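> Have a look at this one.
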Amino acid sequence: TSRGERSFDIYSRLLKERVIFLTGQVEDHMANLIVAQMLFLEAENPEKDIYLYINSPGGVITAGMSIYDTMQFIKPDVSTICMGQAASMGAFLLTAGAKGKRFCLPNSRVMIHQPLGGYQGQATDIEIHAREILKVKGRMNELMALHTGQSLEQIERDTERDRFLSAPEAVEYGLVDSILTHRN
Amino acid sequence: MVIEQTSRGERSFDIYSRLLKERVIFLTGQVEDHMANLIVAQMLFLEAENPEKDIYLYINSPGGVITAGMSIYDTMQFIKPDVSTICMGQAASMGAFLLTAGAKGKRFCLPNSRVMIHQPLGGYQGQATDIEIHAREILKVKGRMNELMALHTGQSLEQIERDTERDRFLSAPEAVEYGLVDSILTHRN
Amino acid sequence: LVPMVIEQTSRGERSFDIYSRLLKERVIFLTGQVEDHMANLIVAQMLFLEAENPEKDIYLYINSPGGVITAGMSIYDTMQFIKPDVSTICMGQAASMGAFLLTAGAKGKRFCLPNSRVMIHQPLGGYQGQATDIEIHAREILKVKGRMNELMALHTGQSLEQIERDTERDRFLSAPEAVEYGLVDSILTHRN
Amino acid sequence: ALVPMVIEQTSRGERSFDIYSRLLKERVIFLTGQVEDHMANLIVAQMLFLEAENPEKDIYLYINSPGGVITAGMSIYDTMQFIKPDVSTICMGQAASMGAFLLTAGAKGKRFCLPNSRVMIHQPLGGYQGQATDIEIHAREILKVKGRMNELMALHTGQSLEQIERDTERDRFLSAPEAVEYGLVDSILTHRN
Amino acid sequence: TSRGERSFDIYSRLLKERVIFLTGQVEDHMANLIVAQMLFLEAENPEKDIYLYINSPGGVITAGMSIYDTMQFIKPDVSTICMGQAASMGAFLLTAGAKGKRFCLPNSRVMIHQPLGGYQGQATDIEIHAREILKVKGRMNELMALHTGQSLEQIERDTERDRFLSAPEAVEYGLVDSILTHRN
Amino acid sequence: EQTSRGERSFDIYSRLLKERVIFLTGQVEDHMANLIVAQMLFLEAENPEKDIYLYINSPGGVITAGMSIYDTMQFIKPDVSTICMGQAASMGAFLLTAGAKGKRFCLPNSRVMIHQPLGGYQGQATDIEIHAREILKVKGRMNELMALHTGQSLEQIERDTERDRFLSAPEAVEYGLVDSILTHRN
Amino acid sequence: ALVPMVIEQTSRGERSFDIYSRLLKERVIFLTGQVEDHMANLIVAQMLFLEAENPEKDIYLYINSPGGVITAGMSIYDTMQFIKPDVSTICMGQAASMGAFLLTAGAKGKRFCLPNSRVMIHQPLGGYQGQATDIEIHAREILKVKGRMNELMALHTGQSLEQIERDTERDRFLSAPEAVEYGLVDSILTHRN
Amino acid sequence: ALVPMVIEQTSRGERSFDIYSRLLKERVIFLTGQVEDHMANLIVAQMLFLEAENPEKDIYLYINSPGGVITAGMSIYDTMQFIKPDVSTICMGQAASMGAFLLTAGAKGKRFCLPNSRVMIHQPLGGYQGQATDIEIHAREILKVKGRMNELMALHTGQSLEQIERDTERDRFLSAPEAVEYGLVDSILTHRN
Amino acid sequence: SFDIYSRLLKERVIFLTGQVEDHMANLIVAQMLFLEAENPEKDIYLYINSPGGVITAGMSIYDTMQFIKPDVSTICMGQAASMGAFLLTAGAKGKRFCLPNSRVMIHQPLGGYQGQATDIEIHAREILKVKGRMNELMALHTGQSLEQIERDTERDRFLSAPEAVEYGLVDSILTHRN
Amino acid sequence: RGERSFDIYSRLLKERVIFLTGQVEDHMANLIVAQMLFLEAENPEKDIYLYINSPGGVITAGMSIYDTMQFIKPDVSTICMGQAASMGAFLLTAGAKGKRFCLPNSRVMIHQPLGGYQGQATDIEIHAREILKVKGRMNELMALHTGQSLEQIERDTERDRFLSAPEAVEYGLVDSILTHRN
């Protein structure tokens, strides 16, 4: 079950330490739980850093954006740490952490790519939804350019097709600031 | 395995073969690749038996796949004989399109038949870059179809575009008045 | 479509199913639910018999629970269009679109067998989508309903008002009641 | 193993001869399995073909059925009474519900049961779903169908309408000898003679 | 979902600070839960504002209206905040918040359109139901005009087909009052 | 919104039950109906004189399950005030109109729908008659009860319920289904 | 079947043909629907038959297909080039992927598009599952197939290898007049001469 | 309907043959799709028929297959070597696994590949579930099957057994020219004489 | 009051049981981070009984084991196959054990993909990179040469408890409580 | 249906009683291992009682229980109720010498390992060789615990073999039968 004579379940005990976990595919409900944890911690102490551990293959864009906007809105800096993998929306939330406080573990990996979608209906409605996903794609490429330091042209260039990055390559690309190897 | 129902005469010769000798072809049900190829084959055959006599295409359809219907359209336009079209029951979407594509002066509607017109339907799934290529393509198809409908009915392109944004039904007399068909058939002479 | 009827091989003609053999007697069967393909087959048989001989009567036997309206209308219009009179006979039941096709037969040539039953009612339908489109389709089924009531009044001799009134909910009629109502001309009992 | 073909001896001329088509030439029609619209239509068509071939000679209808749809069965019943030829009925295996009704509807004096056949009679079955107003309209009709079937059964068997009503409230089985005594059939067929 | 973070009432904790979350598809039971939380907060203090966070693709209209009427009925002002997305009934409830207290986060999006439905039965019954959904459509356009300040004719025009709005466009249209970017 | 407890040992619904508020949400069926009856018997016990508030958002459901709620509403000492939010259709509308006279309300944008009983059965003709006859008796009792609570005549109710009929909040007040509309607290 | 039969007159059993078999007699072959092993084998058989009937007269192949399996399509490609007769190709409706490849593989100067037909081209699709070592062997192979297909498209259209590769990385649609200009087909067919 | 036909009923010598029966008259047999017992039996029957009609003339076997059941394929292999006629093999599309084995088993000097056909070779695949004792029995049998197939492949290709064993541990593709240098086929067919 | 697993966590014992996947792996990482904060010096004991699973999920556990201050002692009971065997050998040198009748199995990565040839090449390249990395780390922890690890992992290979010690996969066998 | 007094099983655990019920697999096996490690820490000198009613299951899962039983300090007494088949019969005979019991009407069943694989011939060989090594090790452990010769165990387990409580005592699978509360 995981409790330990220290608090309640194990995740609640680590939250006391200002640690939050983002695990698995991103969708509305698990995202709302992360938003709630961030707001709670800000109310507890708006000055202390918050740590967000990420191991995810990605997921729903609007759900991921509810997390991104919350991270930027709250007072505390949100430090991000990639373990296992950070793909697509996971890679986006990883690079969105506070500058100088984004990390990768030695054997983790990152993968980036463009938005995926679909629709069915009248030609007039298809045009409406196609234009919208193109706008979403442009905004995501711009936010990626701003957080990594890369040129808008390079981002577009690099997201057309899936692209994998090792921990050292992610530091050089500007996705994260450094690699964590041994405590202290 | 497939041989069933329609089969009266040595389990091969049917009623439809009988009428084909008289130059009559039936387009029934949803439009798709295999039923469409069958109609094309029948047109090429009749043209070969006699390139001067008319061919009659009866239509009772809810529509279907656009590329398959365009194989029939182009064949109707390519061959030598005139193709007379007759609507019975209903002629909707790709079905209304093929009805109005018949030989000018030889397009008919029976008294209580109905016609329905509208715009193309589609759907795609994949990367944003590919969604753009496919959405662009269906928009070109929509424009092409609107231009051909303008040519066959005599209406202006702008009028066709406004009337096909959403489903529009037409009674037999309304279809004559709109230029979809030439006249109504009521009682054989 | 199974029994291959032929002579005792005493030098005759080709082989043909039971239904094709009755088609030489100018008889056509309308059986089961009305739908596009079974309807198209009936139309082809009517056109064939008109070409064979434009003057002789055609007989249409009906045993159906009803079906798709546009498919039934392709049959109705063909019946009124061809030269020959189409006589109709109800065996088993004639419901909804089946009752409609039964009353549409040539005047004085519409019959019911003794224990047959007829049922009449209004159009059934359904749609799903945006409010604007729901409106377009609801308006259309109201027109369809109006035209159907108008044709029924014309063939039964009944007033439109009476037809509208009696088709709101299902209504059953025995053979005798169908004669009184004007749906059929008389009842067939023994070969005559 | 599907449909036996027999073309020899009594032929010389044309081919194509299924087992059932050959027996039709001898005026024999088979009614087998559940009664419903399409199989019933096939039986009606055969009766009409045989009347056209010869309006005076008897037709033989073999019956082995658990019953089925009432309207479909009435299409056969009315056709049997309408055509000119007498329709002799013969039960083999079983004739239940609508099957038993068609057996008893055969020409008087020409209705038979094979020795070990079984007959069963009961009342109509049905079901509906909808608003209370529509439920009363359909319940009322099935009660009328019930009354008409009991009246026709009384007429063909010679039993009083009261007795038919009491005997069909629940399922009732009859052996071949009991079917003759009840008036459902005229006699038992044992050996060809 | 995420397998761990709430555990010991993360949502009940935030309710104590008068915060309520409306997430995912709108339907009867999730809506009744939002209504109960609003009635509870009013009783605790009929004077203090309540904050309703919204991340929803829309849902059942009658369910959404139970939330709308409750929002207007209680004494306390209800502030609305869109995160991720607010589409259809989600967009409607976002615009229904208290005047001057409706917000959008920077990268959230809104989508508006007309009602959707479907029926099957006798022509007489089809007419009855078609008439009711057209009346529902008329009423919703009238409430959207009221809350946005746009003319009824402009609302009818813009809702015939799906229409997307970025955060800045939602402010300009009158759907929300402003955009929240950074705490302070 | 997900709220495991408007306290810690009390969920959101238990807390409001302390303020004498009960919620009837979704389809009406045996188990949810029994839960409502229990809450009513419990509240009566706590204080037989104070009013009970029943909020209703329902598409309707099983008739016998609904009548267990109706009969309990009339049997207990306290008056049961009814409030429609969202929609009250079929049996939902019936229970709304069954509240204490003068204390039946509709929120501004809620809607009501009324109609006749729906049913179904399968079997022998003798049994079909037995069940058809029963659903007809049920229909007549329901029409007689709607007349009593609304004030309309039996004849009028019978005509208005043959087919589905929708009423907006204002029309429900004129028809007599509810007493008035609620818009803003005090 | 739903296929019409061809017969001259009722001269007591004259001729019994099939619409498709009748047109095969005139050297016309139809390639319809998705491309796979069995439908492809049938096309190969009709071609081998036609060449055996007369090694000099042209063969006409009508194409309306969304494409399909590469190896199956290649069996048709190699057969078209191997036989003596020139194989004229005509696109009606659409010719996508493998369908487009086979349309352009027809005899130079004898490849046509009807006025409103459409063509679509792209690159090979595939997939595998297993150990890393085997994954390498299979990825390596689809890339060699990709390279070969591109070289053949370049030979039949006249476009440079570079242009083909560029134009096929992603789906690319072409109208009839645009296919003529690209070199995919030779000209359009509007009205019978 | 589906399969085309040629030569209908005519004066005296009627005989109506389908597309495949027609090519059989010219001693051509098609092997397509996955190899399994029933399709394999059909091929064996066609080979015995052709041997009976004329034991001295060559038979042509066209192959387009991804492979299949080994015992089914071996019934074809043993019949090929037993009958008196030489069996010429031609690969179109692909010849993988058992399909590649039957291709190389053709008469020496009479085995061909079309220009863009593809070949793939590998070791046997299998499975089993049961008691350890029975697992040993079945495991031993598939290893014996593996050895016998490698020995026969060495015999027909000319390669050493050691080379065959090393090249089949994992999937291995060969283009048509590589199949020739390997000894799998004798030459490439490009254009008809 | 307290379930059996929470009681053992009090003693610094963590269990890795069944297939390796994201959520169960996250639960393991959280337990390690909790134990480290309670005492960054004391050893942690990780029992393993697993057939393997998702590589990225397993690598989140591996990186955490190395990162934290305390030594992580590993004990194989039942079996440790594939990713399970990898995590067993990744334990602190001198503190890796096997029970007498446990079994170990090693092999190369497994994967799969579906799509356009261009994307297929991108994914095939990445799994070959993963294979090289894993082989490098196995060599480091076992003491065997890279070429030797490459040869022994091309196809499934089983090792009894004694063979795992001889191979350098674990340090010793535990038989009876000292 | 289940759960009495909120953990009747926790209460019995306080008396050093553990139950092994139903199919043997990874998760249920791990719970048994955890209970044994817990009791050893509570008191390493007192006996532990393991009740067994099982049709058998996964071998590697059962072996984790087997090795823990031998590793810990306390003696583990085993008691069969209902049935002990396959891996269940194995864990029963593995208890402390002199402390293995059968209730009067319980029954035991022994047999050889079962398995299955699918793939290339080379891989089939690797896996078939491994299950044969497993079969040999299991027969050697059964011979050590029962006192029977290895050859007798190999012969008796080729096919399913059932034993009543008294036959299990004679075979050396258990030490005695428990009939009435001592």
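Here chain G follows Swiss-Prot for its numbers: 15-207, in order, are the residues you see.
Determination method: X-ray crystallography, 1.9 Å.
Each residue, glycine too, has its Cβ placed from N, Cα and C.
Per Swiss-Prot, the features are:
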ACT_SITE  G:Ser111  active site, nucleophile
ACT_SITE  G:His136  active site
ACT_SITE  G:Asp185  active site
MUTAGEN   G:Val17 to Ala  No ClpA-ClpP, little ClpX-ClpP complex forms
MUTAGEN   G:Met19 to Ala  No ClpA-ClpP, little ClpX-ClpP complex forms
MUTAGEN   G:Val20 to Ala  No ClpA-ClpP or ClpX-ClpP complex forms
MUTAGEN   G:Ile21 to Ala  No ClpA-ClpP or ClpX-ClpP complex forms
MUTAGEN   G:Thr24 to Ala  No ClpA-ClpP, little ClpX-ClpP complex forms
MUTAGEN   G:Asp32 to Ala  No ClpA-ClpP or ClpX-ClpP complex forms
MUTAGEN   G:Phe126 to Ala  Little ClpA-ClpP or ClpX-ClpP complex forms
MUTAGEN   G:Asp185 to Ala  Loss of protease activity, forms ClpA-ClpP complex
> From the Cα of G:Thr24 (mutagenesis position) across to the Cα of G:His136 (active site), what is the distance in angstrom?
52
> How big is the Cα-to-Cα gap, in Å, between G:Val17 (mutagenesis position) and G:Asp32 (mutagenesis position)?
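G:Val17 (mutagenesis position) and G:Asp32 (mutagenesis position) have their Cα atoms 7 Å apart.
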> If proximity means a C-beta under 8 angstroms from chain B, which of G:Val17, G:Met19, G:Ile21, G:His136, G:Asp185 count? These are the recorded positions.
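Answer, by Cβ distance to chain B: G:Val17, G:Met19, G:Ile21, G:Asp185.
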> What Cα-Cα separation, expressed in whole Å, is found between G:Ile21 (mutagenesis position) and G:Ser111 (active site, nucleophile)?
38
> For G:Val20 (mutagenesis position), which of these recorded positions sit within 10 Å, Cα to Cα: G:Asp32, G:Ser111, G:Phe126, G:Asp185?
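Taking G:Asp32, G:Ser111, G:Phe126, G:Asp185 one by one, the ones whose Cα falls within 10 Å of G:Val20 (mutagenesis position) are G:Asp32.
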> Take the C-alpha atoms of G:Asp32 (mutagenesis position) and G:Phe126 (mutagenesis position) and report the distance between them in angstrom, rounded.
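Cα of G:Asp32 (mutagenesis position) to Cα of G:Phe126 (mutagenesis position) measures 26 Å after rounding.
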> Need this for a regression test: mutagenesis positions G:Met19, G:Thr24, G:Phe126, G:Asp185, filtered to those with Cα within 10 Å of the residue listed as 'active site, nucleophile'. What's left?
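Cα within 10 Å of the residue listed as 'active site, nucleophile': G:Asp185.
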> Using only C-alpha positions, which one of G:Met19, G:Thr24, G:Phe126 is spatially nearest G:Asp185 (mutagenesis position)? These are the mutagenesis positions in the record.
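That would be G:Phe126, the closest of G:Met19, G:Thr24, G:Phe126 to G:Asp185 (mutagenesis position).
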> Per residue, counting other C-beta atoms within 10 angstroms of the C-beta, which of the mutagenesis positions G:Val17, G:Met19 reaches the highest number?
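Within the set of mutagenesis positions, the most crowded position is G:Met19.
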> Given a separation of at least six residues and a C-beta threshold under 8 Å, show me what packs close to G:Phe126 (mutagenesis position) in the same chain.
G:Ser102, G:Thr103, G:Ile104, G:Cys105, G:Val199, G:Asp200, G:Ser201, G:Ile202, G:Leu203
> Write out which of the listed recorded positions, namely G:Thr24, G:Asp32, G:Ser111, lie with a C-beta under 8 A from a C-beta of chain H, sequence order kept, or 'none'.
G:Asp32
> How many other Cβ atoms are found within 10 Å of the Cβ atom of G:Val20 (mutagenesis position), counting all protein chains shown?
21
> Sort G:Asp185 (mutagenesis position) into helix, strand or coil using the DSSP assignment.
coil
> For G:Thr24 (mutagenesis position), which residues of its chain lie six or more apart in sequence with Cβ-Cβ distance below 8 Å?
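Within the chain, G:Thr24 (mutagenesis position) has no Cβ neighbours under 8 Å at 6 or more residues' separation.
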